[PDB]
Amino acid sequence: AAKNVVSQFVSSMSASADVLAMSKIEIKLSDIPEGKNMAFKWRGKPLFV
Amino acid sequence: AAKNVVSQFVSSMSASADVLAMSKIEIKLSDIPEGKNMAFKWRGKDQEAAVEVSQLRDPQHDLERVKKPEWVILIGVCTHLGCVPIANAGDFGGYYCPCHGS
Amino acid sequence: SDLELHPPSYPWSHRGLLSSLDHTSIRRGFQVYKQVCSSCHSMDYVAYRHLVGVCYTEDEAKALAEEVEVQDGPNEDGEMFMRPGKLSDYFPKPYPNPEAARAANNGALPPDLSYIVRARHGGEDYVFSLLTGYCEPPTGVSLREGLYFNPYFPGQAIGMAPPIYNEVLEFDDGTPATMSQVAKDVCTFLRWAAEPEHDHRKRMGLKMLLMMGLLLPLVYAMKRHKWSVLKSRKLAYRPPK
Amino acid sequence: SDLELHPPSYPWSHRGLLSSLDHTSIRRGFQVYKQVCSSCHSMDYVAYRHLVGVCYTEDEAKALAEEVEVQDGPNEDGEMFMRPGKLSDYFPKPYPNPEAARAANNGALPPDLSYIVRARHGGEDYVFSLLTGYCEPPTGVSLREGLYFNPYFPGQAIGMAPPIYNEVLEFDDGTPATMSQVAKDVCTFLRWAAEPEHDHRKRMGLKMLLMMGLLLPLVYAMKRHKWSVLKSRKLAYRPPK
Amino acid sequence: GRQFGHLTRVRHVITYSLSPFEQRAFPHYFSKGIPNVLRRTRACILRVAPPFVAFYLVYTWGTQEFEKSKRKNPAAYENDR
Amino acid sequence: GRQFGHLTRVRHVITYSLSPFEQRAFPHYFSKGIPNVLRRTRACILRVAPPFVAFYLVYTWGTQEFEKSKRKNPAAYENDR
Amino acid sequence: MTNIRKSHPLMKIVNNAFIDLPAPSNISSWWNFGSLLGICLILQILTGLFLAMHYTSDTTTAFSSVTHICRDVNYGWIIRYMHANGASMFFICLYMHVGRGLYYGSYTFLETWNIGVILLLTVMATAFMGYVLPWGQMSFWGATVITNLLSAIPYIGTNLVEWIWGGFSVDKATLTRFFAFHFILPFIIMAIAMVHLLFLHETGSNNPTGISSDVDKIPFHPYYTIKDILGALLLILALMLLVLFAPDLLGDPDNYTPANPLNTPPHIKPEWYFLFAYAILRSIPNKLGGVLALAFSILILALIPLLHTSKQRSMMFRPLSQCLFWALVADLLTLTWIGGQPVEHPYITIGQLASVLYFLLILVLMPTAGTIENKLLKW
Amino acid sequence: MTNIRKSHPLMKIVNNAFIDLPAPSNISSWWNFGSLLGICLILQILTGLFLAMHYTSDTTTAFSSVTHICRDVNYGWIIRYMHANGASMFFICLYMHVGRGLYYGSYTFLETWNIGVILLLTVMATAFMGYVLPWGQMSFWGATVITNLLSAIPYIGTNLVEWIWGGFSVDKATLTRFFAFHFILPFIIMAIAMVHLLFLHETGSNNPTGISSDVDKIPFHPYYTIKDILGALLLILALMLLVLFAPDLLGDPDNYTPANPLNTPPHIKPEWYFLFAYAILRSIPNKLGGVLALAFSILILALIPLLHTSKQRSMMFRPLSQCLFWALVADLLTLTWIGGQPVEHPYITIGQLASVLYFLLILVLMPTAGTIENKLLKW
Ligand code: HEC
Ligand code: HEC
Ligand code: HEM
Ligand code: HEM
Ligand code: HEM
Ligand code: HEM
Ligand code: FES
C-alpha cells in the first residue's frame with residue numbers, strides 16, 4: 001500500500017485530465033490549399049499554417 | 001506608534017469603499033399593486049425614493065404603503081400581502097402587526 | 001406540514017457492496033436526458049470524456065458529441081465556436097440564465113441535477129418514486145395550476161408535468177419503452193453521475209480488505225510476542241526478614 | 001537598434017519631496033481624457049470616487065458622472081444600467097474587445113493607461129516629450145503610413161496621429177488652450193492616477209521624520225548609559241607572584 | 001536524577017522470566033481467556049447499562065409523544081369543527 | 001554545567017568600576033573620539049579601497065568601449081559604402 | 001553514554017525524552033489516544049494541502065472549482081473525502097482523550113489541564129471555518145447564523161459583526177478572510193501540541209489505579225510503541241472503510257446546493273458534533289441568556305479540578321460517582337438527539353428538561369458524593 | 001533558584017537559555033545581524049497575511065484583485081509595499097549575516113555551518129515563487145524561463161517540466177500550486193530557525209579576535225539586548241523611508257502589465273539580487289554546462305570549511321588573505337552590473353572574464369595564501 005499511497009499521491013499533482021484534454025486539439029490539417037493559409041490552435045500560441 | 005500603526009492593519013478588516021456604496025440611495029422600485037415578489041436583496045435593496053429607509057421587511061419593504069403614498073405594492077399585495085400580509089413566517093400568521101403596520 | 005413519505009428501498013444493480021453499475025441502461029438513460037431533461041434541468045459538470053465508461057467508442061460519442069453543440073464563433077475573431085471539437089465541452093444550457101430559466105417555467109426554478117442525488121435525502125428511490133407517484137387530488141384539496149399533486153414533492157405539488165409514460169421514446173437498443181422501465185432505466189444514470197469513480201473506486205475496497213486481514217493478526221502476533229515476557233512475570237518476596 | 005533617448009528632467013509641482021499635486025490642472029487634464037484619450041486608450045481602474053480630491057463637489061462629479069454612462073438595462077430584468085447612479089462605476093470602454101480595439105486602430109493595440117507611467121521607464125517626461133516630439137522624416141527613411149515618426153517611440157514610428165495642437169479644446173477654467181499647456185496640463189493627471197494616496201501618503205513622511213529624530217539619540221543615549229560601565233573598566237594584575 | 005537510578009528505594013523483591021522464544025503467543029488463549037470475559041463483563045455492567053435503557057425509552061417515548069401531537073389534526077378536534 | 005560557574009579557572013585578576021550615575025554619557029565624546037576616526041579609517045583603507053577603483057574604471061572603461069562599438073555606424077565604415 | 005548516537009549531535013540528546021521515557025505497567029488501550037491524536041493531525045495536513053492546490057476561494061467561482069476537484073483532477077474524489085472524513089473521526093478521537101481524563105480523573109495535573117483545555121477550544125473553531133469552505137447553503141446560513149448570534153452584546157456588539165463581516169453581508173471578505181484562518185490556524189496548534197506534552201514529562205505518566213506506580217516502570221521504545229503500531233492503523237480501517245463504501249453516511253450535511261443568499265433551506269442544523277451545544281442555545285428564551293449559557297457550558301471543564309474532594313483518585317474505586325459519570329454520559333448523548341430535532345414542544349420541554357439536569361449532574365452531585373464515602377469509609 | 005520565577009512553570013527554565021546566556025565582550029555591530037534577521041521574518045509574516053486576505057489567485061482574475069488591494073482596501077497601498085520592501089532589505093540583512101561569517105571565519109563551527117547553508121537555500125527559492133504572485137509579465141516569463149531552463153537533464157528531464165507545470169503551459173496549476181508553497185513554506189523555515197540557534201548554544205558565541213574569550217563573559221539580558229533595541233529599529237527607518245518617498249526605486253521591476261502569454265517584453269532579467277547567479281548562467285555556451293555551473297556556484301559555501309588551512313582563525317590578523325576577501329567582494333559586486341546588462345560582446349567577454357576569475361579567487365588563492373604566512377611567520 002506504500003506503493004499504492006505514495007503513488008496515488010504523486011500522480012495527483014502531475015496532470016489534470018482536462019489539462020491533458022487541451023493538448024493539440026488542432027488536428028485539421030488540410031482545409032488549406034497549397035500556399036493558401038488556414039489557421040489552427042496550437043499548444044496555445046497562435047499558428048499560421 | 002501602535003495607535004496609528006495597529007489601527008492600519010486592523011482597519012483593513014473594518015470596511016471597504018466598495019460596499020460603502022451600499023446603504024440604498026435609489027431605491028427605487030417598483031411594482032404596482034399586488035406582485036410581491038417585490039424584493040431583490042442587495043443585503044438592503046434612502047431608499048430615496050422618499051425618504052425613507054426605516055424598513056418594513058427586508059427586500060423591497062419598501063414602506064407602509066409609503067405612508068399611504070406609493071410603496072410598490074402599498075398593501076395590499078399578492079399572497080399573502082404587503083404589511084399584514086402574513087407573510088409572517090412560512091407565511092403565517094403574525095403578519096406585520098405590531099399594530100398600525102408602520 | 002406534510003407527512004414526509006419515504007421511498008421503499010429497492011434492490012439495484014449497484015445496490016450491494018460490490019454491486020456495480022451496468023452501462024447498458026446507462027447508455028439508454030442518457031438518451032432520456034438527450035431527450036427529456038435537456039428541456040430545463042441542466043447538468044453542467046461533465047465533459048464528453050465519458051466515452052468508454054458508458055461504453056461509448058471514442059468515435060461513437062465524439063461524433064455524438066459533434067451534433068450537440070453550440071452557437072456562433074464569428075464575433076471579430078472572438079468567441080467559442082460551433083461543433084464542439086473535443087470532449088472537454090459541456091452541455092448547452094436550455095436557458096442562459098435563471099431569469100430566462102425561471103420565467104420560462106413561470107416562477108419555477110429547475111435545478112441542475114449533476115449532484116442532486118447527493119443533495120436530496122434518500123438516494124435514488126426518492127426520485128424513482130417521485131417519478132412514479134402522481135395521485136388524484138384528494139377531496140378537499142386544490143392546486144396551483146402548474147403544480148401537480150404528488151405526495152413525493154415536499155409540498156406535494158409540482159409544476160413539472162409528468163414526463164414519463166410508457167414509450168415516451170425508443171431506446172437505443174430498441175427495447176420497448178415503458179414508463180417504469182424508462183423511469184427505472186435512468187435511475188442508474190445519475191447514481192453514476194456524482195461519482196464517476198464509483199465503479200473504479202470499489203476496487204480499492206476489495207483491494208484493502210484482503211490486504212487488511214493480513215497485517216493485524218500479524219501485528220497482533222508480534223505485539224504479544226513482546227508482551228509474552230511481561231505477562232510471564234513472577235515475583236518473590238524473600239525478605240532477609 | 002535605435003539610440004534610446006531620455007527625456008530631460010523637468011521641474012514639477014510634485015517634483016520635489018514634499019511637492020504636492022495641484023488639482024487645478026488635474027481638473028483640466030481630466031477633460032482632455034474626457035475629450036481625447038476616450039478615443040482609444042482606456043483607464044479601467046478608478047471609480048467616480050475622485051470627487052473632492054480632484055476638487056469635484058459631491059454633486060459636481062456625480063452629475064458629471066451621470067452623463068458618462070447610460071447603456072441598455074432591459075434584458076429580461078437582467079441588466080447593468082443606464083445612467084450609472086453611484087460612483088463605483090468605471091468608464092465605458094471605447095472598445096469592447098482587443099479584437100474590436102486593434103482592428104479599429106488597424107493592428108495597433110492602444111494600451112490602458114491606468115498605471116502606464118509606472119510601466120514605462122523615465123516617469124512623466126517620457127510622455128511629455130513623446131507628446132512634444134514629432135519630427136520631419138530624415139532623408140533616407142520611410143514609414144508605415146499610420147506610423148508617425150517620433151524618436152520618442154522606441155521604433156520611432158507610431159500609428160498615433162498627434163492629438164495635441166494649440167487649442168485643441170477649451171479648458172474648464174477658460175484658460176487659453178495651448179499644445180504645450182494642454183500637453184503639460186495633463187502630465188500631472190496620470191502622475192496622480194497610479195497613486196491616489198500620493199498627496200496623502202507624503203504626510204507620513206514628514207510625520208515619521210520628526211518622530212524619527214526623537215528616539216535614536218535618545219536610544220543612543222540609553223545604550224551608552226549602560227555601556228558607560230564597560231568602557232570604563234580598569235584591570236590590575238597584582239600577582240602574589 | 002537519571003530517570004531510573006534515583007526513582008525510589010526497594011528491598012527484597014525477586015523477579016522470574018523467560019525468553020519470549022521459550023513460550024508461545026497463544027498459551028491456551030481461547031480456553032483460558034474466554035471465561036475472563038464474564039468477570040469483567042459482569043463487573044461494571046451492574047453499574048453502567050441501566051441509565052441508557054431509560055434514555056432509549058425516552059427516545060421512543062417522546063417520539064411517540066411527539067408523533068400524535070402533530071401527525072393527526074383530526075384527533076383532538078376531529079375535522080368536525 | 002551552570003553556564004557561568006564551571007567556565008574556566010582564573011587567578012588574581014582585579015576589576016574596578018563605578019555606578020553609571022557617577023559619570024556622564026559624553027565624557028569628551030567629541031574631543032577624545034574624533035582623532036580615533038583616523039587610526040581605524042587609515043588602518044584598513046590601505047588594504048581595501050584600491051580594488052574598487054579598478055572596478056570603477058572598468059565601469060566607464062567598458063561602457064565607453066561599448067559605446068562606440070554600436071553608437072556610431074558611420075565610424076569604421078562611414079556611410080560611404 | 002560512551003559513543004552513544006544519542007549525544008553525538010546534541011539534538012538527539014533531546015530525542016532521549018522518548019526512548020527512555022519510563023512508562024506505567026498496566027495501561028488500558030485508553031492511553032493509546034494521546035499518541036493517537038497527533039496521527040490524524042498529520043495525515044490531515046497533507047490532504048487539505050494538495051486539495052488546497054486546485055481549489056480557490058472566489059465568492060462567485062469558488063464552489064465551482066470543487067466540482068472540478070473530485071472529477072477531473074487525478075484521484076480528486078478520494079482526497080476530498082479523506083480530509084473531511086478524518087475530521088469527525090479526529091473529534092471522536094478527541095473526546096476519548098478527554099474521556100480517559102475523568103474516568104481516571106488524571107486532571108490532578110493542574111495547568112496541564114488548562115493547556116489541554118485551550119488546545120481543544122481552538123480546534124473546533126477551526127473546522128467550523130473549514131466547514132464554510134464548501135460554500136454550501138447549510139454552510140452559508142450556518143455561517144450567517146452564529147455571527148448574527150454574536151451581536152447581542154448590549155453596547156459594543158454591533159460593529160464587531162460587520163467588523164468580522166467586513167460589510168453587511170456574508171460576502172467575499174467573510175469567506176476569503178477565513179481561507180487564511182481555516183488554513184493558517186492549525187499549525188500554531190501543532191506548535192502548541194508539544195507544549196502540552198512537555199508538562200506531562202515533568203511528572204511522568206498517570207496510571208489506571210490512582211496509585212503511584214514508581215515501583216515499576218518500563219522503557220517505552222520496545223513496547224507501547226508496538227501497541228501504538230496496532231492502535232494506530234486500526235483507526236485507518238473504519239476511516240478508509242467509511243470513506244469508500246458509504247461516503248456520505250456521515251456526509252449527512254446534504255448541500256452541494258450553491259448557496260442562495262435569498263433562499264433558506266427547510267432546516268438548519270450545524271453538523272453532527274456541534275449540535276448539543278447548539279441545542280442548548282435553543283433552551284433559553286433569553287437570546288443573551290443562551291449565549292452565556294452556551295459558551296460557558298464547556299468552560300465548566302476548567303472548573304472540574306476545583307471540585308475534586310475525595311481522598312482517592314481514580315473513579316474505578318469509587319463506585320457511586322461512577323454512576324453519575326455514566327449518568328452524565330447519556331445526558332450528553334441525550335442532548336444530541338434532541339438537538340437532532342426541530343423546535344417542537346414535546347422535544348422542547350424534553351430539551352428544556354435536560355438542560356438544568358445537565359449542570360446538576362456535574363456541578364453538585366459529583367462534589368457531593370465523595371464526601372459521604374469518606375465518612376462511609378471511615379476516612 | 002529559590003522561588004525564582006524561572007522554574008515555577010518548567011517552561012521558563014528553558015527561558016534561561018537567554019537571560020543567562022553568557023556573551024563576549026568586544027562585539028561589532030556586525031553581530032547584531034543574527035538577531036536582526038528574525039526581525040524581518042516576523043514583521044513580514046503579518047503583512048503578506050493580511051494581504052493574503054483580499055488577494056486571490058485565479059489565473060484569469062487574480063492580478064485584478066491586486067489593483068483592488070492598494071486602492072479600495074483600507075490602507076491597502078502601504079501594506080503591499082511593506083511586505084515587498086521588506087524582502088530585499090531582508091536579503092541585505094542576509095548576506096551580512098553571512099558576511100560576518102568569513103571575515104571572522106567563524107565557520108569553524110562545523111555542522112552549524114551546513115545548517116546555516118540549507119536555511120538560506122530555501123529562503124531565496126521562497127520569494128522566487130513570491131515574485132510570481134503579482135502575475136506581471138516579467139514574473140510570467142521569468143517563471144517561464146527557469147523551468148524551461150530545467151529541462152536539459154539528459155534522460156528524465158522532460159516530464160518533470162510538465163510535471164511541475166501540470167501541463168504544457170504556465171497556467172493555473174503552475175500558479176495556484178505555488179500560492180500554497182510561497183505561503184506554506186516560510187513557516188517551516190521558522191521552525192528550522194531555532195534549530196540553527198541550538199547548536200550555537202552548545203559552544204557559546206564566537207568573537208572578533210579568534211581568541212577564546214572565556215576569561216570574560218557577560219550576562220546577555222541587560223546589555224546586548226539594548227544594542228539590539230537600537231540596532232533593530234534602525235532598519236525600520238530606511239525600510240519605512242524607501243517605502244513612502246521613493247517606493248518604486250527598488251521597484252525596478254516595472255510590470256504591472258497583465259502578462260501576455262504571446263507577447264514578450266523587450267528585456268527579461270530576474271529581480272536585482274538573483275542577477276549575478278543569472279549572469280553566470282549566460283557565461284557557458286553549453287546550456288547544461290551553465291546549469292552545473294549556476295547551481296553549484298553557491299554550493300561552494302559548503303566547501304569553504306574544508307579549506308581553512310591557517311593556524312589562527314580571524315582574518316583580521318592575516319592581512320594578506322584580507323585582500324582576497326575584499327578582492328572577492330567587488331568580484332561579486334562586479335557580476336551584478338554585467339548581469340545588469342544585455343548580451344552584447346564587450347560585456348560578454350568581460351562577463352566571460354570574471355567567471356573563471358571568480359572561482360580562482362575562492363578556490364585556490366585563499367587556501368594558497370595562509371600556508372606561506374605560517375612559514376613567513378615561522379610557524
Ligand atoms: C416541463 C419542462 C421539464 C421537463 C420536461 C422535465 N423537467 Fe423536471 N422540472 C421542471 C420544472 C420547471 C420543475 C419544478 C416545477 C415547479 O417548481 O413547480 C421540475 C421538477 C423537477 C424535479 C424536482 C424539482 C427539484 O427542485 O428537484 C426534478 C428532480 C426534475 N424536474 C428533473 C427532471 C426529470 C428527472 C425529468 C425527466 C422525467 C424532467 N425533469 C423533465 C422542468 C422540467
Ligand atoms: C487615434 C486614436 C487615439 C487618440 C486620439 C489618442 N490615442 Fe494615443 N494611441 C492610439 C493608438 C492606436 C496608439 C498606438 C499606435 C500604434 O501602435 O502604431 C496610440 C499611442 C499612444 C501611446 C503610446 C503607445 C503605447 O503603447 O503606450 C500612448 C501613451 C497614448 N497613445 C496615449 C494617448 C494620449 C496621451 C492621447 C492624448 C494626447 C491619446 N492617446 C490620444 C490611439 C489614440
Ligand atoms: C488533539 C488534541 C490533543 C493531543 C494531540 C494531545 C496529545 C496528548 C498526548 C500525546 C498525551 C500523552 C498520552 C496521553 O496521556 O494521552 C496527552 C495527554 C493528556 N492530555 Fe492531551 N492531547 C490532546 C488534547 C487534550 C485535551 C483536549 C485535553 C484536556 C482537555 C488534554 C489533556 C491531557 C491530559 C490530562 C493528558 C494526560 C492524561 C493521562 O494522564 O492519562 N489533552 N495528550
Ligand atoms: C484536524 C485538521 C483539520 C480539520 C478538522 C479541518 C477542517 C476542515 C473542514 C471542516 C473542511 C470542510 C469539510 C469538507 O470539505 O467536507 C476542510 C476542508 C479543507 N480543509 Fe481543513 N481542516 C484541518 C486541517 C486542514 C489542513 C491541514 C488544511 C490544508 C493543508 C486544511 C485546509 C482545508 C482545505 C483546503 C479544505 C478544502 C477541501 C474541501 O473543503 O473539500 N484544513 N477542512
Ligand atoms: C534568516 C536566516 C538566519 C537567521 C534568522 C539566523 C539567525 C542567527 C542568529 C540569531 C544567530 C546568532 C547571532 C549571530 O551569530 O549572528 C546566528 C548565527 C549564525 N548563523 Fe544564522 N541565521 C541565519 C542565516 C544563517 C546563514 C544563511 C548562515 C550560513 C550560511 C548562518 C550561519 C550562522 C553562523 C555561522 C552563525 C554564528 C556566526 C558567529 O559566530 O558570529 N546563519 N544566526
Ligand atoms: C521573508 C518573508 C517573505 C518573503 C521574502 C516573501 C516573498 C514575497 C514576494 C517575492 C512577494 C511578491 C513581491 C511583491 O508583491 O512585490 C510577496 C508578496 C506576498 N507574499 Fe510573501 N514572502 C515572505 C513571507 C510571506 C508571508 C509571511 C506571507 C503571508 C503571510 C507571504 C505571502 C505573500 C503574499 C500573500 C503576497 C501577496 C502580496 C503581493 O504579492 O503584492 N509571503 N512575498
Ligand atoms: S534560451 Fe532563448 S535565447 Fe537563450
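First residue shown is number 1, and so on along the chain.
Determined via electron microscopy, 7.8 Å.
Just so you know, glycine gets a Cβ as well, placed from its N, Cα and C.
The DSSP secondary structure for H:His83 (heme b b562 binding site) is helix. Annotation source Swiss-Prot lists heme b b562 binding site at H:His83, H:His182.
For the natural variant H:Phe90 to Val, the note given by Swiss-Prot reads: In strain: 65, 66 and D. For H:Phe90 (variant position), the same-chain residues 6+ apart in sequence whose C-beta sits under 8 angstroms from its C-beta are H:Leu37, H:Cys40, H:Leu41, H:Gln44.
Shown in sequence order, H:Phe33, H:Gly34, H:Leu36, H:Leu37 are the residues of the chain, 6+ apart in sequence, with a C-beta less than 8 angstroms from the C-beta of H:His97 (heme b b566 binding site). According to Swiss-Prot, the feature heme b b566 binding site maps to H:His97, H:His196, an assignment based on experimental evidence.
Per Swiss-Prot, the feature ubiquinone binding site maps to H:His201. In three-state terms derived from DSSP, H:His201 (ubiquinone binding site) belongs to a helical segment. Close to H:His201 (ubiquinone binding site) in the fold, though at least 6 residues off in sequence, lie H:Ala17, H:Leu21, each with a CB less than 8 Å from its CB.
The two recorded residues, H:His182 (heme b b562 binding site) and H:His196 (heme b b566 binding site), show a Cα separation of 22 Å. The two recorded residues, H:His196 (heme b b566 binding site) and H:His83 (heme b b562 binding site), show a Cα separation of 25 Å. Annotation note: H:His97 (heme b b566 binding site) sits in a helical segment as assigned by DSSP.
Cβ contacts within 10 Å of H:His182 (heme b b562 binding site), excluding its own Cβ and spanning all protein chains shown: 20. Filtering the recorded positions H:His83, H:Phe90, H:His182 for a Cβ under 8 angstroms from any Cβ of chain G leaves an empty list. Counting only same-chain residues at least 6 apart in sequence, those with a Cβ under 8 Å from the Cβ of H:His83 (heme b b562 binding site) are H:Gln44, H:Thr47, H:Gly48, H:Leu51. In the structure as shown, the Cβ atom of H:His196 (heme b b566 binding site) sits within 10 Å of 18 other Cβ atoms. Checking the binding-site residues H:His97, H:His196, H:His201 against ligand 6 with a 6 Å cutoff on the Cβ atom leaves no residue at all.
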